[PDB]
Amino acid sequence: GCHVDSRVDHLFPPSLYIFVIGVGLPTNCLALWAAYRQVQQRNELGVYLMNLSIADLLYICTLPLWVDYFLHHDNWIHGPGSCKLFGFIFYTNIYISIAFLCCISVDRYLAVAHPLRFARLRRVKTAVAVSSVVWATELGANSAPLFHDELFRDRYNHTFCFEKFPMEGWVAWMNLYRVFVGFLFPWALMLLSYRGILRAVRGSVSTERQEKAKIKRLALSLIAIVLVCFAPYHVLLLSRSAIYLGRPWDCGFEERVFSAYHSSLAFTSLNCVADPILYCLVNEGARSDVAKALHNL
């Protein structure tokens, strides 16, 4: 028993998702190939980039069903079953991607800020082990929606998928975990790792001032894109959880920010477009590899 009249919940999310699919699929495939090249050269950073590309590819694969759901004004009719699987993928790959971004940041921090050390933690085998642990933890930690009902039809025409208004207590605590452990904690680790990388780079003499400025701009760009993409949705999620725990029966806030909520959820999908650009297509080596792969293709 809550409204929704996101009058722009049928124009912005579907068009943005169409653009995301169309641009990400080639860029993400090329990024996956470049990460495969990096793994071939015994570089562990290719493992984390490869896993990030895999997660983004799964997100883009599940996206068109959400485009059809949004085009029917929040009506998902595929089944009880595809709702659960595809919504789980859709709502979990954001956190898998942020976990692997934090893994990339910490790996770069170990390589740059602490060279000549931690060579054991800088192998492909340990990268694969860390990736497996990250995957298992993220799927296990985000497994609560799999064990509950995934599809709810309200009094009105539209039927939701993984959402419900008013929301539930268990999903409230789940959202608190996602905001504070799923997103805020890995983002804090990314910020600390890139701050350490910047300090170490400023402590170096081989790199010129222009290269240091370029590195600082790239790191700030990574942090800022992650925050801009993932901040509105998580802030609205935390707000919804806070008012639901505070007074459940006063859904005047659910109707007040329903359109902004779905708009922010759609905006979060731009991270799987930014990642191939920010991790493969901005540096010369990966762009050259992608180039060799396309000309040979």
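By the numbers in Swiss-Prot, the shown part of chain A spans 8-304.
Looking at the header, which is where the method is noted, we find electron microscopy, 3.2 Å.
Heads up, the Cβ atoms here are built off N, Cα and C, so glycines get one too.
Database features (Swiss-Prot):
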- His10 to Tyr: No effect on pH-sensing activity (MUTAGEN)
- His17 to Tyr: No effect on pH-sensing activity (MUTAGEN)
- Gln45 to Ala: Induces a shift of the optimal pH for activation (MUTAGEN)
- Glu51 to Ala: Induces a shift of the optimal pH for activation (MUTAGEN)
- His80 to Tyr: No effect on pH-sensing activity (MUTAGEN)
- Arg115 to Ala: Decreased proton-induced G-protein coupled receptor activity. Endothelial permeability is decreased under acid conditions (MUTAGEN)
- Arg129 to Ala: Induces a shift of the optimal pH for activation (MUTAGEN)
- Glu145 to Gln: Mimics the protonation state; induces a shift of the optimal pH for activation (MUTAGEN)
- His165 to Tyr: Displays smaller cAMP, rho, PLC responses to mildly alkaline to acidic pH of 7.1 but almost the same or higher responses to severely acidic pH values of 6.5-6.2 (MUTAGEN)
- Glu170 to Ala: Decreased proton-induced G-protein coupled receptor signaling (MUTAGEN)
- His269 to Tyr: Displays smaller cAMP, rho, PLC responses to mildly alkaline to acidic pH of 7.1 but almost the same or higher responses to severely acidic pH values of 6.5-6.2 (MUTAGEN)
- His269 to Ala: Decreased proton-induced G-protein coupled receptor signaling (MUTAGEN)
- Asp282 to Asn: Impaired ability to sense protons (MUTAGEN)
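Cα of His165 (mutagenesis position) to Cα of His10 (mutagenesis position): a distance of 10 Å. If you take the CA of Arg129 (mutagenesis position) and look 10 A around it, the mutagenesis positions you hit from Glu51, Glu170, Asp282 are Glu51. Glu145 (mutagenesis position) is 25 Å away from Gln45 (mutagenesis position) when you measure Cα to Cα. With a cut-off of 8 Å between CB atoms and residues at least 6 apart in sequence, the same chain places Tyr163, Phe172, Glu261, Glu262, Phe265 near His10 (mutagenesis position), listed in sequence order. When the Cα atoms are compared, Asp282 (mutagenesis position) and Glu170 (mutagenesis position) turn out to be 27 Å apart. Distance noted between the C-alpha atoms of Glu145 (mutagenesis position) and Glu51 (mutagenesis position) is 21 Å. Contacts of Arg115 (mutagenesis position) defined by a Cβ separation under 8 A and a same-chain sequence distance of 6+ are given as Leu52, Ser200, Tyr201, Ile204, in order along the sequence. Here the Cα atom of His269 (mutagenesis position) is found 11 Å from that of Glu170 (mutagenesis position). A straight line from the CA of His17 (mutagenesis position) to the CA of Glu51 (mutagenesis position) spans 42 Å.
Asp282 (mutagenesis position) has a Cβ environment of 27 other Cβ atoms inside 10 Å. Mapped onto three states, the DSSP output places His17 (mutagenesis position) in coil. Here the C-alpha separation of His80 (mutagenesis position) and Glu51 (mutagenesis position) works out to 44 Å. The Cβ neighbour count for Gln45 (mutagenesis position), using a 10 Å radius and every protein chain shown, is 22.
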